[PDB]
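A.B. asks: Right, I'll just put the structure down here and ask away after.
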Amino acid sequence: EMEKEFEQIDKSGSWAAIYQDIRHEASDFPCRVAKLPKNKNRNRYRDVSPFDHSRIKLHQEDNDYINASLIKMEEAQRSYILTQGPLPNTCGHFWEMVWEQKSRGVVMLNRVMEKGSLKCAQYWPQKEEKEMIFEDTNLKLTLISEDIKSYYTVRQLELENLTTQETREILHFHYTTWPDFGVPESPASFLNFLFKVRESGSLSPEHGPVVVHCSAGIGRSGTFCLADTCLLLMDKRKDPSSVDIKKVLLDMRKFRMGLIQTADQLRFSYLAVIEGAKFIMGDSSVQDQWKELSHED
Ligand SMILES: O=C(O)COc1c(-c2nn[nH]n2)sc(-c2cccc(NC3CCN(S(=O)(=O)Cc4ccccc4)CC3)c2)c1Br
């Protein structure tokens, strides 16, 4: 049981050992397409690639490659697409994926610039009056509105297939205070954000998988999905004791490498899930409490 295991690990200060064990047991599948010479400029990080078996394929005869993985959690019955922060030359590909996969929401866990470097291209319009057109994939993107909070922003975007003139509303959930290789300020601020994404309906099975990304698409992105999947599993069975966090993380890693980067991000996952369990099991006060502690106002 997670809570007992958590204290058992904290007591013996063995998170590093526990975390390394996961790395040692993680699935190792080929990433041949990602390593093809022609795709070199489509990858942000040389050592972070999507496995061939679970990679998202763009629907274009030219090059169907994009650094993005479909994490399909069979038992939990929820899917996510984890991808790297789009590059100046892959923003059109990024949105093409969102369209073809019928995604309703996009979760961004990083900032365009962090530690003085560009960890993600400016792939969405910052001003209503200046919409964006991706000529290579023939898509139009317009900012419709945005709700700015203290540590996160929610934007309503309109994505249009210039080819068919069809349009869709895309919700953009932007967590702006989660440091690279770091953890959220507190379980409360993280859960407050997750529940926001959840309440939008973006994770519903009626929609395509939500797109989740940070810079590499595995650290913060992995932490986010692991916590959400664990809470979902627990929610399906209304039994917090039935969830094996490490086991779920390993199953997730069968679809994309390196999910969760530091021992602390893993430790934070336990923290978020344990606290989230309160809501799952009937506590209708914790949500408001998280909102308070988050200081989003
Ligand atoms: O979001 C965050 O918190 C941080 O975001 C990241 C970065 C960032 N910089 N600036 N902003 N964000 S860089 C980065 C990175 C790039 C290249 C290699 C890395 N390290 C590797 C460590 C070992 N593995 S592995 O998957 O364990 C290898 C493996 C594969 C299969 C089976 C067993 C083992 C791959 C990643 C890690 C991450 Br993640």
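Following Swiss-Prot, chain A shows residues 2-298, kept in their order.
So this one's X-ray crystallography, 2.1 Å, going by the header.
Even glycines carry a Cβ here, placed using N, Cα and C.
Below are the features listed in Swiss-Prot for this protein:
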ACT_SITE  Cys215  active site, phosphocysteine intermediate
BINDING   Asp181, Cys215, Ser216, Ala217, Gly218, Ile219, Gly220, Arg221, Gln262  substrate binding site
MUTAGEN   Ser50 to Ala or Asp  No phosphorylation
MUTAGEN   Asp181 to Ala  Substrate-trapping mutant
MUTAGEN   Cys215 to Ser  Catalytically inactive mutant; abolishes sulfhydration
A.B. asks: Roughly how many angstrom lie between the C-alpha atoms of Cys215 (mutagenesis position) and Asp181 (mutagenesis position)?
C.D. replies: 8
A.B. asks: Out of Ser50, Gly218, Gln262, which recorded positions lie by ligand 1, with a C-beta less than 6 Å from some atom of it?
C.D. replies: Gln262
A.B. asks: So the record assigns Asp181, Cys215, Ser216, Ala217, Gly218, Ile219, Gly220, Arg221, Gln262 to substrate. If I measure every Cα pair among those residues, what is the longest distance in angstrom, as a whole number?
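C.D. replies: The widest Cα-Cα gap among those binding residues is 12 Å.
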A.B. asks: If I take the Cα of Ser50 (mutagenesis position) as reference, which of the recorded positions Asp181, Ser216, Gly218, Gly220, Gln262 has the closest Cα?
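C.D. replies: Nearest by Cα distance to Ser50 (mutagenesis position): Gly218.
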A.B. asks: Between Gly220 (substrate binding site) and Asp181 (mutagenesis position), how far is it from one CA atom to the other, in Å?
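C.D. replies: Each residue's Cα considered, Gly220 (substrate binding site) and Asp181 (mutagenesis position) end up 8 Å apart.
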A.B. asks: For substrate, what surrounds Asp181, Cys215, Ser216, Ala217, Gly218, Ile219, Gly220, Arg221, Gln262 with a Cβ no more than 8 Å from their Cβ centroid?
C.D. replies: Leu110, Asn111, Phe182, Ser222, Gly223
